[PDB]
Amino acid sequence: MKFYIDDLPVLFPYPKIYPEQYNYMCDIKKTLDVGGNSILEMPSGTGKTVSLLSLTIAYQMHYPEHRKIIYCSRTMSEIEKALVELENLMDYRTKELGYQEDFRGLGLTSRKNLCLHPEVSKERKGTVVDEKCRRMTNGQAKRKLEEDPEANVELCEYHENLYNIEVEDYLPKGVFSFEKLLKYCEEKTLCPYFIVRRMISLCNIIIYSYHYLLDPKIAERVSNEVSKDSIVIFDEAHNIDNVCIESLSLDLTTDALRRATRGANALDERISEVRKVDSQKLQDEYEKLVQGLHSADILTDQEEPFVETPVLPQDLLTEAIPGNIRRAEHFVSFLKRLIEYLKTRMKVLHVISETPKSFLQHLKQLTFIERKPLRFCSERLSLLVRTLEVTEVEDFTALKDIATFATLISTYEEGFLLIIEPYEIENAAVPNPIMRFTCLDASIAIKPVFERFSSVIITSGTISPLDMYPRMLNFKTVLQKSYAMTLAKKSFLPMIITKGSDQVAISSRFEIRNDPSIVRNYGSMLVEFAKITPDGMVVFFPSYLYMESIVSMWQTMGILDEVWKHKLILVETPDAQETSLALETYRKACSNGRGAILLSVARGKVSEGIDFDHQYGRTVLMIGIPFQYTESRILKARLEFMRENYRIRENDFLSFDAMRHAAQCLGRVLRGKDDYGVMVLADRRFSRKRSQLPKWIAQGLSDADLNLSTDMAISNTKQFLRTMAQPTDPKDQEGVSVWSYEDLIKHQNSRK
Amino acid sequence: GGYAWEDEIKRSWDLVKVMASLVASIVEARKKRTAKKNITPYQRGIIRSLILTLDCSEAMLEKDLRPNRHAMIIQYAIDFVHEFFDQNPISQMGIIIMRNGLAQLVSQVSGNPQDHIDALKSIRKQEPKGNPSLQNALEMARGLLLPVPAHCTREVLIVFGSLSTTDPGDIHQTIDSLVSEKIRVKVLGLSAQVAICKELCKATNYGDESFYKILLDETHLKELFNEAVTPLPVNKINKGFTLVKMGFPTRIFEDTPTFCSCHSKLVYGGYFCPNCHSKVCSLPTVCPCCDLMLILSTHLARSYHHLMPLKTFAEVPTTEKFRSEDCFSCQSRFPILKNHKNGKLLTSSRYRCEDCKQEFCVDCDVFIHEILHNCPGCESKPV
Ligand code: SF4
Ligand SMILES: [Zn+2]
Ligand SMILES: [Zn+2]
Ligand SMILES: [Zn+2]
Ligand SMILES: [Zn+2]
């Protein structure tokens, strides 16, 4: 409908509206009018994406500032869902206003999801797709073909047609979801990737991952095209701290350094060949480096660095080269002795946990290498690779690795740590030493986002506690509130199972994963659930080796044979193509009434993004708490830094992370208040963690279900599914769970 | 911090914690009749062809319905066939079970209640087993409803107590074929809301989600049957507006037994077909000489009442002056039923009829509205 919040005409694309949705819109408009940070959890079920999209389009069109809108999600599954909801909302707004207004909206992802080249489309890696698409379109190949038309080098017609048509005429006005965008670019023979990369400054909305905002290696080009005074929305912003961690984290193995030695030797051979043939490119590169010209001063806009900048752009050094790495051979020797120093550093029999300052002091006392030449390592290496004009870059990837490590550990000294450990897996017979350069402070990658932008929306369906995140990230909110979603009848039934059918306490600790009693209890409850679940299951466990051991044990003991009678069994696979095939197989088996059970990682690919609405999720079997591996040294480093700086207890953060992964798994089952589904939690340690739960989840959890065994939980589920199968009374839900236009107007008059 | 025994006694005697009792039930009665206050003559499917799909599976061995699911469903299906032939005699009925992964047609489509009851009691003896498949049952129903004429409505009922169906092919193609063949489907599941059955009921019945019903207890199942006997209202876009040629046979009377045209057996009675003078055993049956739907006036008589649904009797306010002390149709004295002297007069048991302004009691209302189908007040009015 079309209603007013203050002076804002809101074109809601549904004939009805939830009350929680409208109070959410009131709070969001208050936040936008005030300006600043805000953390709000909007319960899953109720429409979240379309409501934000409606308020942002109303705010952008109506207000004379016309600030652009930034919408950051976690996966392009959710980005595509948002684009589809935006397509519906723009169709509604065009229908109501009678015209298609001036509006641009696109989603943003990698080349691998946006490559229409028929030859380079079967590659299993995005890196090889990027290196080929650069190789032909760095501009070196085009000018070579201009100079030599008989050259065997090839160009992508999809990119070359983009030069013919004007920038603003790449697409017609409106929204293009990735399916529609790929269909249009297939019809028009265009590259969608370069189109999206060129519409960043022109789109009213651009939707990209947290990687395209937090990780500077790809966000460096993105953030230069967006508006500083733009409204930013963080959707599903509950694992954004994890993304901030991996944005500034790094790992290297001894195979990587062996390939680094091989790449350094190949680079030495290549530079010897260049010095033999033509040293003029080396010469003018040398004088450009003497002049102090940086990489961006010499690299063209249509080409990218060979190794991307791993650090924040505000943390980069604006001064010239120190000159030690200015010559090509000098830089080659410099990087080779980097490789040998780090190789020497791996020969150790215990854990090394030292600060970057301690590492650089050990560096400067073992070799003569300073922080400042390392702070230009990636830039110098990328410039050298560009000026060498090497045809293949397959052998130089470990050079990217070592340049990234050098720049990352040089520029950064606080909030970071280096972990050198001899057994990368403790099950390996032969020692395989590892180094881990980790980012202790998760607030670093989100700090320039808060510095640049003014109005920030942080939102997850299941984020709890609300004040936990202003502690881990140094920012201040203007308001935090959690909504209790109201029901005519209780649509969701959460349980806690603490013991099996024989009242033996069940636990998912990794040391007791092979307990026959606990595994047998788990098999018993899943068999009974598969006997009583109508449509479909998703089942979450803590770890991948946990499914491997436990389904090996039930397949040995014949539980899964009995499961095969009722539902088709689907398991998450590390091959994400096979995992997506299993996912669509599961959805097909849920659609036709075949019945299916999905076994997944609670911290994995299926847990994020993928929603099990309606028949896709009816019972959410939570086997155990998805705790991380505590003995992993990186997690202990997390806990130590949080306790030292932000005064957060180790068990508190451990439990919080485990149950927030549990909660993001639980929130994928409800879409709409007509959707129903239970969230059963099978571990003895969930019983003490109700106070941490999401508030809409917490109000649905009764006192009687805090400690149940299998059988009365099964009876409660049976009664619940008999209850929600009944047709509800519209008079029971006419104005208390959903509002029409008249109910919303009446409540607006009551509030006034 | 002690054991469960060392705390306290249960105090079960103190657990029980302890004229306006009329209103506490009668306001519930108003709330129950609130859903039934809307009534209008819907055009419904009068000539019907029902396919009763029966689950015959290991899920029918479940110990939730007494004594198993199988016996209660088979006896309630016997009851359903009896009452449906008592309310819709001109219809043609086929019975099918779903057993061992194949849809077993246990009786052909027919207008004989007795043969279908015999088929049901024959299936009553056997043990339900196998994994049920919906798609086989819907394909069999599609086959058997193919010779059904355009005027006769194609209808299918399924009692699917299982939760999963294992189909040999795509069931959505079968759903599209049934929608294309204008076959309306109502599904009566026993355990939960199966999504494929929900989609089947929505698509086959023109977007209506109210045709997928799940019981709550023992009595609600019989409620599902006795509102399943009702003719379904047809959609406005359905144009099967035809004339149907049928004749009225006369009961022949003879002391000499003669060969009936249907069975070739000696029957003293019979009904001579007006088109070709052929005798049959039972009515309403088709004439097996000239394919004529031989009937009685009683068979269409049983179906007039759906076309004239009685408007619900509106109970008079207690404040307004009552018309008479006794009821109209049974002249039972209306109970004074005064709660107290301060409790005043509540729940006046007089049910007015809007077309005749005649009051009726509660027993008269609950007799006139389903057993009778006329208002005696509307008939005493000299129009
Ligand atoms: S130019 Fe576009 S279509 Fe061609 S390879 Fe690169 S991303 Fe793919
Ligand atoms: Zn006969
Ligand atoms: Zn005849
Ligand atoms: Zn009476
Ligand atoms: Zn009357």
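Backbone N, Cα and C define each Cβ position, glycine as well.
Taken from Swiss-Prot, the feature domain 'Helicase ATP-binding' applies to A:7-285, supported by sequence analysis.
Annotation source Swiss-Prot lists ATP binding site at A:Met42, A:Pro43, A:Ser44, A:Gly45, A:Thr46, A:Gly47, A:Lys48, A:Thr49, citing sequence analysis. DSSP assigns A:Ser44 (ATP binding site) to coil in the three-state reduction, outside any helix or strand.
Here the Cβ of A:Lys48 (mutagenesis position) has 23 other Cβ atoms within 10 Å, regardless of which shown protein chain they belong to. The mutagenesis experiment A:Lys48 to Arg or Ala is recorded by Swiss-Prot, whose note states: Loss of ATPase and DNA helicase activities but not ssDNA-binding or ATP-binding, impaired removal of pyrimidine dimers. Loss of RNA:DNA helicase. Extremely UV-sensitive.
Quoted from Swiss-Prot for the published mutagenesis A:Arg111 to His: Intermediate level of UV-sensitivity. Within the same chain, residues at least six positions away from A:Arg111 (mutagenesis position) with a Cβ under 8 Å of its Cβ are A:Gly126, A:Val129, A:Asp130, A:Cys133, A:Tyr193.
The Cβ neighbour count for A:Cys115 (mutagenesis position), using a 10 Å radius over every protein chain in view, is 23. Swiss-Prot gives this note for the published mutagenesis A:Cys115 to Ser: Extremely UV-sensitive.
The annotation [4Fe-4S] cluster binding site is assigned in Swiss-Prot to A:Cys115, A:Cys133, A:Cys156, A:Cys191 on the grounds of similarity to another entry. Classification of A:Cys133 ([4Fe-4S] cluster binding site) by DSSP places it within a helix. Cβ contacts within 10 Å of A:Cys133 ([4Fe-4S] cluster binding site), excluding its own Cβ and spanning all protein chains shown: 22.
The note that Swiss-Prot attaches to the published mutagenesis A:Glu236 to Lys is: In rad3-1; abnormal sensitivity to UV irradiation, defective excision of damaged DNA bases. Here A:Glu236 (mutagenesis position) comes close to A:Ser73, A:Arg74, A:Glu78, A:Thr459, A:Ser460, A:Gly461, A:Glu608, A:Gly609, A:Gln664: these same-chain residues lie at least six apart in sequence, with C-beta atoms under 8 angstroms from its C-beta.
Under the three-state DSSP scheme, A:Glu236 (mutagenesis position) falls in the coil class. For the mutagenesis of A:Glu236 to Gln, Swiss-Prot gives this note: Loss of 5'-3' helicase activity of TFIIH, transcription still occurs, has no effect on DNA translocase activity. The structure shown keeps the original residue.
In the three-state DSSP scheme, A:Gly461 (mutagenesis position) is classed as coil. A 10 Å cutoff on Cβ-Cβ distances gives A:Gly461 (mutagenesis position) a total of 23 other Cβ atoms nearby, all chains included. Swiss-Prot lists A:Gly461 to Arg among its mutagenesis entries, and the accompanying note reads: In rad3-2; abnormal sensitivity to UV irradiation, defective excision of damaged DNA bases.
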Between A:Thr49 (ATP binding site) and A:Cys115 (mutagenesis position), how many Å separate their Cα atoms? 27
Per DSSP, A:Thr49 (ATP binding site) is which: helix, strand or coil? helix
Only counting partners 6 or more residues apart, tell me which same-chain residues put their Cβ under 8 Å from the Cβ of A:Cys156 ([4Fe-4S] cluster binding site). A:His117, A:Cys133, A:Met136, A:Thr137, A:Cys191
How many whole Å apart are the CA atoms of A:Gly45 (ATP binding site) and A:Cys115 (mutagenesis position)? 34
Nearest-integer angstrom distance between the alpha carbons (Cα) of A:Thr46 (ATP binding site) and A:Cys115 (mutagenesis position): 35
Can you list which of the recorded positions A:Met42, A:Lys48, A:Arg111, A:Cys191 have their Cβ under 6 Å from some atom of ligand 1? A:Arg111, A:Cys191
Apart from A:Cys115, A:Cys133, A:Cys156, A:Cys191, which residues in this chain have a Cβ no more than 8 Å from the mean position of the Cβ atoms of those residues at the [4Fe-4S] cluster site? A:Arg111, A:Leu114, A:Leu116, A:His117, A:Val120, A:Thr137, A:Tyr158, A:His159, A:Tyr193, A:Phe194
A:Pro43 (ATP binding site) to A:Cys115 (mutagenesis position) - Cα separation in whole Å: 36
List every residue in the same chain as A:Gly47 (ATP binding site), at least 6 positions away in sequence, whose Cβ is under 8 Å from its Cβ. A:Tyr14, A:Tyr18, A:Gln21, A:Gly672
Residues with Cβ closer than 8 Å to the Cβ of A:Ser44 (ATP binding site), same chain and 6+ apart in sequence? A:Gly461, A:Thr462, A:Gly667, A:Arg668, A:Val669, A:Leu670, A:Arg671
Please check each of the recorded positions A:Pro43, A:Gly47, A:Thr49, A:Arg111, A:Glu236 and report the ones with a CB atom less than 6 Å from an atom of ligand 3, ordered along the sequence. none
